[PDB]
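One structure is given below, encoded as structure tokens.
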Amino acid sequence: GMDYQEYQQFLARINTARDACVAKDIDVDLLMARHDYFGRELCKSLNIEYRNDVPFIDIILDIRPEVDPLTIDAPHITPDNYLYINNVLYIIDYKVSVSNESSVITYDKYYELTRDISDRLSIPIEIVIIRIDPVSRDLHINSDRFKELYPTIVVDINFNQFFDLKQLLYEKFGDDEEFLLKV
Amino acid sequence: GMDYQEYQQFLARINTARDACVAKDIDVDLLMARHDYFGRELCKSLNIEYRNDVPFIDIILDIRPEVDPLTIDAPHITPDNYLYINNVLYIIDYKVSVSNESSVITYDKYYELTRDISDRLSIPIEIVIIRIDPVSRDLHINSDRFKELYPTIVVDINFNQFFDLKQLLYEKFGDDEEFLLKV
Amino acid sequence: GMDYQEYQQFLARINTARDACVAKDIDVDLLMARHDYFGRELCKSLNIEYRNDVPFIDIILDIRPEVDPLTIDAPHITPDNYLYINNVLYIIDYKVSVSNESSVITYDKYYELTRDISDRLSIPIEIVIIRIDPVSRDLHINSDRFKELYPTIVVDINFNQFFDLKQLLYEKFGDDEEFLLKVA
Amino acid sequence: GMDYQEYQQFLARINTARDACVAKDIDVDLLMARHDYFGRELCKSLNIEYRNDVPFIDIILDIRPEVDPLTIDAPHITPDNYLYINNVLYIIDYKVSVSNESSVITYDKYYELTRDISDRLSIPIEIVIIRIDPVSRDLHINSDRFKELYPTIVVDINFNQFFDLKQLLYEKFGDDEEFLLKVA
Amino acid sequence: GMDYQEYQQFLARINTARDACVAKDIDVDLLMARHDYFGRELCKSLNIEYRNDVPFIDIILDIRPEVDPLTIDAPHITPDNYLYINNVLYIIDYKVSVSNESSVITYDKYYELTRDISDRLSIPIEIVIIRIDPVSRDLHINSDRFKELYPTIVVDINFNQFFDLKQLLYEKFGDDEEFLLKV
Amino acid sequence: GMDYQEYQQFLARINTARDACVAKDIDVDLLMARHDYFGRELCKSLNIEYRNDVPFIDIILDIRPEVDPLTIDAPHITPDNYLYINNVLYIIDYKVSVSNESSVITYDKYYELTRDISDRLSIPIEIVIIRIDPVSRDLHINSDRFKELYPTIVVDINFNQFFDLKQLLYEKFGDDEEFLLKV
Amino acid sequence: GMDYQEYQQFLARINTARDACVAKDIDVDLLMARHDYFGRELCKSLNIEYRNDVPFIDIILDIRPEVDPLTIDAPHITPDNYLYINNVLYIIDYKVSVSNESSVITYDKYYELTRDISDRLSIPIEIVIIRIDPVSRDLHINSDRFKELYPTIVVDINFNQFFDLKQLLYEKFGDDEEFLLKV
Amino acid sequence: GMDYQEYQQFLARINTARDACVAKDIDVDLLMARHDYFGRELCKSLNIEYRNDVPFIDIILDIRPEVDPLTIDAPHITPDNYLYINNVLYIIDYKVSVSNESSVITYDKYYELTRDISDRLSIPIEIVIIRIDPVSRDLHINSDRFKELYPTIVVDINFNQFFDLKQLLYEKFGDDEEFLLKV
Ligand SMILES: O=C(O)C(=O)CC(=O)c1ccccc1
Ligand SMILES: O=C(O)C(=O)CC(=O)c1ccccc1
Ligand SMILES: O=C(O)C(=O)CC(=O)c1ccccc1
Ligand SMILES: O=C(O)C(=O)CC(=O)c1ccccc1
Ligand SMILES: O=C(O)C(=O)CC(=O)c1ccccc1
Ligand SMILES: O=C(O)C(=O)CC(=O)c1ccccc1
Ligand SMILES: O=C(O)C(=O)CC(=O)c1ccccc1
Ligand SMILES: O=C(O)C(=O)CC(=O)c1ccccc1
Ligand SMILES: [Mn+2]
Ligand SMILES: [Mn+2]
Ligand SMILES: [Mn+2]
Ligand SMILES: [Mn+2]
Ligand SMILES: [Mn+2]
Ligand SMILES: [Mn+2]
Ligand SMILES: [Mn+2]
Ligand SMILES: [Mn+2]
Ligand SMILES: [Mn+2]
Ligand SMILES: [Mn+2]
Ligand SMILES: [Mn+2]
Ligand SMILES: [Mn+2]
Ligand SMILES: [Mn+2]
Ligand SMILES: [Mn+2]
Ligand SMILES: [Mn+2]
Ligand SMILES: [Mn+2]
């Protein structure tokens, strides 16, 4: 599952935390660690290099190395990862959620901001949101085209440790009104 | 659990659906049915009459029946329920979610919009967001004052049937891009 | 349809117009006259008194004459007409359009702005957009409750005069870019 | 008009639809098919190659093949078609509508977004909105310059299939409030 | 013409001013004094009490003294003046300008903000912008209805002193870039 | 200067703090405690009842008790204090600052939002922002009308403890970027 | 004065007009004709080629003809004219108005939008708004630098014919409410 | 501390001033002169070339002179200063303030607007806000990377003259409401 160091460090933060604002930072850090764990494991299953928040401009420079980085009109986005295969650019973002809400938002943004550069480079740019539902552990991938390339992806993992750390956090701060409504 | 008839109605809808948009509608309707199921069971545990989206003006008329409804300067919000006890008005919203995000949004809006009416009536107005985490089944209530009013509140239920209906929906529409990215 | 004198007024204006801005005001007046024509005929069919743009506050004073208009918290809208029967207030707006866009705008505005006053008065307020598609001439009415009151509505009319005058206007101003791209 | 198989696809969808959201997507697909049908026929009449939604950058690369598409400062629009003759770039958009509203929106956007690139290239860029009113079937074209090139444009078509299918849809969904008040 | 005190005081300010920001304040004060001079002279010709920036609420209380000032929903506008005759409320604003721009803005605002209260009181509210062109000295009045009541208004005045003071200001500060573009 | 028990609490908080977010809350609480200290001392000098954040509606009911709090159209603002003397309502806010910026923002808001209720009650409402510069200890009051009532105000007080507590805080967290740039 | 043919064209338009909107169009067109007449006469006095609304990119190409017009990052403004002298670019707009309002608006926009291009080209860009007051006939130029470049600039003209055309318009439409309040 | 000639000029300005608007300009100029004084002294301590408001584009051309200033996509910002050392670009702004508010606003803006140009040049860009608290004279710098380069910075300076000039100003204009509430 998750790294046993990372686990023990979360446990230490929970145990030493006394203030709602510190607790909320742990809550938020748990969610980002969970997303990143999924990303690393997903990339092992797809057999691709693990990346995080890649500047779009670096993606263009990798796929069309003729491009001049000083001038090219690249959108200001940092997707989790990408794959360029058979002259199709797949732009990948990882998500861990019980809902498709965050996926639709990322999708609409990435799709909209990549149209112009797709037309300039004459390269189709496919936006691929790869989401795992943390309760069912099912994978949901919007892109039919990406799924033809990878028709059977198995990411055999679970989120039980994140669940347990979160329950420990709420065990300790569950009657602090500031924590319960902290952004 | 949920009424057996509500269940079978959802099954028939899922079985007869063929389009992404109908499927997303079912998905949204399962979430509202789940919220309302939690509401009914919560209300039994609080020993209050089950209500849903009560016009604020009707609240005022119940608690101060001499008020002229044509003329009172009052907010236009529709909370799930309320409780008026010892001259304190508790405004209640039910939530089912694994995070606090929707709770903070409703709390901020309800709190901000009831300050003035609270001064005019000379009635303290406490905003009580009652959330159940559908995975852990833990109950989180922001308001210390409400929690002091009650003995330990236990709502011992699960959402397994909603989970199962959702899995059927995804077994049938899980490879439909329009569904996976539908709002 | 519209009476001869109205038709001839439009014919005269179209004949004398030489400028895009004048032509556009004619375009807009024709759509207005079409709407009001439908309204008159619709009301004959429903056997209700014809009205246009009634201030909401007058509606409330008609149905609840004891309300004080100086003090009531009530919305500022002016729907085409209304019907108060069996303690239900139906707020009616007429539309003539091949599309539902204008209906949705009016519906959302009126629905949203009447919720609070519905609660204050304890009178359900039903928003009824009665639209006629002027090509097909089918009537489209959103309100099921209203249609239970009036399940058989026939309005046997036509808009040929309005179509003919608009077609004549766009012909006369067909090489006037300013007119062709002018907004209301 | 549209070919049998297209007509029958719409008939099938309308027949199987039971939900407002499905019905609305049909409404919208019918308007799209009507637009594309006009576009195809219009282009036969003008004797130009039929196109739909051409990226502006491809237009520039067709007319000025030495431009570098990675570096040019150029707008991101996708007009229906274009014509480059006598060193004038005509940017064409097709419209089918009884109103000029949609034309004015497209016109203003394209005009405004193409001024700078017109200056950069030293090529006048003429925005041509070709609209057909589907009731009257008159053609309305804003551009005088374009009309000097094509003073005699005849597109002898009709939209009866589209009207009939829409009328059938609104009949089937005529007591569905959600459909009647649903937006695109 | 303008009061000879007021004149001499403007002249003193011009003569003592050394900074662009003080000068601009004189410019602005000249224009408001000119407007007010016109207002006073206009009111002599119409034979009505001179008023300036009347709270709308005071207007309602004068024409319908039954109204309760604590509750009535009065628009937040302060027109220069008003006349209530034959159950018509004329809301008057003075303008001195070579253009109708400021008139259209005031008209659109006053017209829009007075519709609801017109309907509540059942009193037509006519908005009357009375403008004098300071160069031709012609009077322009939008309201046909107001002009039937006052078919021949003569305001026999001129603005030569304001013109002269302004030219003196520009004589002194005409090469100060800060003054010339000061708001 | 400040209450000794209050000082001790602050010292303890600073000593036990280990996190930027906790430290920033101390920084904020120090600023509000300084504002409130100034307020108490100011109200002693002026011989007025000490208040803090009074809802406008309560001000109205105090000065005009015949008003119906359920119907009156009144602004929703919460100034620090007020003084009603000779049928003039002075609305008071305390400020502690080296700049007039916060004063202007409070002034502009209170002034604008009290014009209508001034008209409705026929009571002049004067906005009085009373600022002490915590370095020079000079008192600055915008309102000449208020200063005619109170021509010599001496609040002979000291903010050295607030300065010292703040310096302790900045010596523990002075190398924490999260703290230095915390909002 | 203005070309005799332009004059007679305006007369015919005024004589054949019957609608408020046509009349306002004439009014707007008289103002633009007046601006452009001032422009032509100003340019003769400055000894520069008459121009109107010059694309900024054409300016850059004239002054730096090696610049690649496809690629230069430049603002999209359309000033009335310009003068490039001793490596200083003077951006010129003509104004006819009795106040500075329209001048401040154009100056702020032109100044803000040319800062970046000025840095990139390494060319100072001075924004020169040249306004004639149509009543006093005085000439006001904001820019000291431009005024230092030139001998005293005299543009000795009047706008009497525009005044007379405007009076004819108002003799015919002065009692038409739609005209008086038309934008 | 500050240049003696500069001091004298300020004293003269304060003595000859009679108007709120002129006084407020002095107040502003005093604050900018204090900021610039701090800047000069700071740059002496750090042994860096004193600069003020450098356009970003000039920074780029200094550090990477092969870039084409006409084509490079670069932010339009004007930080106070910079340091390019070991292929790391430190963007510096000087602040004089008792609060971190202005620092956070400058930081957030510079950070956000330099991310893309960092990617394009492959040069890390660190945002360095250097604030001196004018009361405590303590120096606060957000950037740990910058402080690793410069572990001991002593700017041993004094703002007493600025404080004294400000007090003179507030003793001449302390009873002028227009001044006290001037922006
Ligand atoms: O949620 C995701 O799936 C992300 O990929 C998030 C991400 O990059 C991010 C960016 C800025 C702040 C926090 C998360
Ligand atoms: O999410 C909840 O907890 C609600 O209580 C939702 C609800 O009432 C609602 C109904 C219609 C529109 C928006 C919210
Ligand atoms: O379109 C309709 O159906 C109307 O009923 C329109 C109407 O009353 C109106 C009149 C003037 C301005 C805005 C709307
Ligand atoms: O309406 C038209 O005339 C279009 O040409 C529309 C069109 O291309 C389009 C397609 C998808 C989204 C927005 C516009
Ligand atoms: O221009 C007019 O005609 C006015 O009537 C103006 C007016 O009341 C006013 C209000 C606030 C500030 C300055 C002028
Ligand atoms: O700054 C002041 O002078 C205040 O009087 C502030 C105040 O009331 C307040 C209100 C809400 C939150 C925190 C402070
Ligand atoms: O007023 C001026 O001085 C102009 O120079 C105006 C002008 O060019 C213009 C043209 C079209 C739209 C907006 C302004
Ligand atoms: O406040 C600072 O720290 C500045 O560095 C400010 C600055 O550059 C500036 C820019 C424009 C106008 C006035 C000051
Ligand atoms: Mn990411
Ligand atoms: Mn992600
Ligand atoms: Mn609810
Ligand atoms: Mn709820
Ligand atoms: Mn109407
Ligand atoms: Mn209508
Ligand atoms: Mn298209
Ligand atoms: Mn099209
Ligand atoms: Mn006024
Ligand atoms: Mn006025
Ligand atoms: Mn306060
Ligand atoms: Mn305060
Ligand atoms: Mn121009
Ligand atoms: Mn100009
Ligand atoms: Mn600076
Ligand atoms: Mn600085």
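Each position is counted from 1, following the chain as shown.
From the backbone N, Cα and C atoms, a Cβ is placed for every residue, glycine too.
Swiss-Prot documents H:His35 to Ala (Swiss-Prot position 34) as a published mutagenesis change and attaches the note Complete loss of nuclease activity. The Cβ of H:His35 (mutagenesis position) lies under 8 Å from the Cβ of H:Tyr94, H:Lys95, H:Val96, each of these being in the same chain and 6 or more residues away along the sequence.
Annotation comment: Swiss-Prot describes H:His35, H:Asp80, H:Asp93, H:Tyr94 as Mn(2+) 1 binding site. Mapped onto three states, the DSSP output places H:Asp93 (Mn(2+) 1 binding site) in strand. Sequence-distant contacts of H:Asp93 (Mn(2+) 1 binding site), defined by Cβ-Cβ distance under 8 angstroms and a gap of at least six in the same chain, are H:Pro79, H:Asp80, H:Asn81, H:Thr106, H:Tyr110, H:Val128, H:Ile129, H:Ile130.
Sequence-distant neighbours of H:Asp53 (mutagenesis position) (same chain, six or more apart, CB under 8 Å from its CB) are H:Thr78, H:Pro79, H:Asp80, listed in sequence order. Looking at Swiss-Prot, the entry for mutagenesis of H:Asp53 to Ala (Swiss-Prot position 52) says: Complete loss of nuclease activity.
Swiss-Prot lists H:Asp53, H:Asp80 with the feature Mn(2+) 2 binding site. Classification of H:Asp53 (mutagenesis position) by DSSP places it in coil, neither helical nor stranded.
Listed in Swiss-Prot as a mutagenesis experiment, H:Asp80 to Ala (Swiss-Prot position 79) is described as follows: Complete loss of nuclease activity.
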Environment of H:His35, H:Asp80, H:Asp93, H:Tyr94, the listed Mn(2+) 1 site - residues of the same chain whose CB lies within 8 A of the CB centroid: H:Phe38, H:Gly39, H:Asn52, H:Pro79, H:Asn81, H:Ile92, H:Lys95, H:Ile130
Three-class DSSP secondary structure - H:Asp80 (mutagenesis position): coil
Cβ atoms near H:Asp80 (mutagenesis position) (within 10 Å, other residues, all chains): 23
Secondary structure of H:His35 (mutagenesis position) (DSSP, helix/strand/coil): helix
H:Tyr94 (Mn(2+) 1 binding site): tally of other CB atoms within 10 A of its CB: 23
